[PDB]
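One structure is given here, and the rest of the page talks about it.
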Amino acid sequence: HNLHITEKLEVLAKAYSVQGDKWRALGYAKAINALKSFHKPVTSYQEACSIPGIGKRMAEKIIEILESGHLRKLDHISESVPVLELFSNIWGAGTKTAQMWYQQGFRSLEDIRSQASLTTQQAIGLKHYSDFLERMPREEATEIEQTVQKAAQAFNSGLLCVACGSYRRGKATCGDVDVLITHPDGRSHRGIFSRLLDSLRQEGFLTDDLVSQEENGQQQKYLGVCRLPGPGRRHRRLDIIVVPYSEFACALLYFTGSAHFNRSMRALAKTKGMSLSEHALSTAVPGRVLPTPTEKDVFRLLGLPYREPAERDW
DNA sequence: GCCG
DNA sequence: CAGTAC
DNA sequence: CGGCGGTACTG
Ligand SMILES: Nc1ncnc2c1ncn2[C@H]1C[C@H](O)[C@@H](COP(=O)(O)OP(=O)(O)OP(=O)(O)O)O1
Ligand SMILES: [Mg+2]
Ligand code: NA
Ligand code: NA
């Protein structure tokens, strides 16, 4: 973890991202990672241009930060960028909505509150704006997962509940809590969302819903808001997925991430004429589902050594 | 932005 | 669907 | 030249 050039590239990357240039931002992201994972601090355009994820343009940027101490592009970042970042940090608003609000003359969250048309999701995002930008201590994510597990296992004690995401990857803090739920009998997972969510509502634990198709008996996810009881508590984002046991390993792998790790893994599967998703590991263009009873089986079928969750924190 |  | 989200 | 993971809600 030994480069200073990435600090400058990070600003450009974020600038491109909030302005909607998502593929250019991805290229910066991959390069920033390539720079982060190099041994010696790069000192040559040739040395830089050799690195995978770094091309002529990125090398030149590097060759300027080394031989000048600065990146000229950083002085010509659009003035809109910090406001675009402010707006897209509202949950449920992305770059398109942020750019529309900016075009309409809005410059602050007060402008948004008083003058913007907000979706139901965005109104919830705005009212929890600071809280959703916080990370919680690992210990708090444990309490939240346990709250969900207790409510679930009260209804069916055979239900398996696992906190995934950054929590399973062992991080000291968590942006939210990601809970996977399944049942080993392969059937009793069906239709339980209404039951589980109603239970968590009865005791006031859930405070708002963001994404929750409860009219669908095949509902796959709940994205919402919770808050533990007592003083000193903030509102926290809570994501729940309910999956068939036959998809456990792929769902676990997906939900544990990281996101970058998932993208890398799926890209690798595609090179081998396979396809990897939260549902299954399959073959080429419908395709054949491969047997993956455990995460280790997914690595194996892809010709990879098993990585522990903590080693997937890419 | 990068890569094939 | 486009947007936003995981 | 043109894709870059693959998928699930919302309105
Ligand atoms: N774009 C994505 N593509 C594929 N998988 C994703 C994507 N985004 C999120 N996931 C998967 C992997 C993530 O680890 C998991 C949970 O998402 P998320 O809660 O945003 O991240 P996280 O739990 O890893 O970190 P954080 O602490 O910020 O919440 O869902
Ligand atoms: Mg998370
Ligand atoms: Na947002
Ligand atoms: Na709903």
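Following Swiss-Prot, chain A shows residues 252-536, 547-575, kept in their order.
Determined via X-ray crystallography, 1.8 Å.
Every residue, even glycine, has its Cβ placed from backbone N, Cα and C.
Feature annotations, reproduced from Swiss-Prot:
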type	residues	note
ACT_SITE	A:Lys312	active site, schiff-base intermediate with DNA
BINDING	A:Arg386, A:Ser417, A:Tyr418, A:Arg419, A:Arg420, A:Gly426, A:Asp427, A:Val428, A:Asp429, A:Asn513	dCTP binding site
MUTAGEN	A:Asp427 to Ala	Loss of polymerase activity; when associated with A-429
BINDING	A:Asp427, A:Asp429, A:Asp490	Mn(2+) binding site
MUTAGEN	A:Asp429 to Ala	Loss of polymerase activity; when associated with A-427
MUTAGEN	A:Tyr505 to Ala	No effect on polymerase activity. Reduces terminal transferase activities
MUTAGEN	A:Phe506 to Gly or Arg	Strongly reduces polymerase and terminal transferase activities
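In this structure, of the binding-site residues A:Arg386, A:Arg420, the smallest number of CB atoms within 10 A of the CB marks A:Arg386. Counting in whole angstrom, A:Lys312 (active site, schiff-base intermediate with DNA) lies 33 from A:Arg386 (dCTP binding site) by their C-alpha atoms. Highlighted in sequence order, A:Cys415, A:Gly416, A:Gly426, A:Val428, A:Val430, A:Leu474, A:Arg488, A:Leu489, A:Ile491 have their Cβ within 8 Å of the centre of the Cβ atoms of A:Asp427, A:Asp429, A:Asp490, the residues recorded for Mn(2+), and are not part of that set. Here the Cα atom of A:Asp427 (mutagenesis position) is found 9 Å from that of A:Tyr418 (dCTP binding site). With respect to their backbone Cα atoms, A:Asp490 (Mn(2+) binding site) and A:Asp429 (mutagenesis position) stand 5 Å from each other. Taking the Cα atom of each, A:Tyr418 (dCTP binding site) and A:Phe506 (mutagenesis position) are about 10 angstrom apart. It is 7 Å from the Cα atom of A:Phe506 (mutagenesis position) to that of A:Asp429 (mutagenesis position). Gap in the deposited chain: 10 residues are missing between A:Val536 and A:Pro547, whose Cα atoms are separated by 6 Å.
Taken residue by residue with DSSP, the residue listed as 'active site, schiff-base intermediate with DNA' is part of a helix. Less than 8 angstroms from the CB of A:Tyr505 (mutagenesis position) sit A:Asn513, A:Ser528, A:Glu529, each of them six or more residues away in the same chain. For ligand 2, the recorded positions lying close by, meaning a CB under 6 A from one of its atoms, are A:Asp427, A:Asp429; the full candidate list was A:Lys312, A:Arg386, A:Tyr418, A:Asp427, A:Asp429, A:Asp490. The recorded positions listed here are A:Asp427, A:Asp429, A:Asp490; among them, A:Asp429 has the most other Cβ atoms within 10 Å of its own Cβ.
Of all the Cβ atoms in the protein chains shown, 24 others lie within 10 Å of the Cβ of A:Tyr418 (dCTP binding site).
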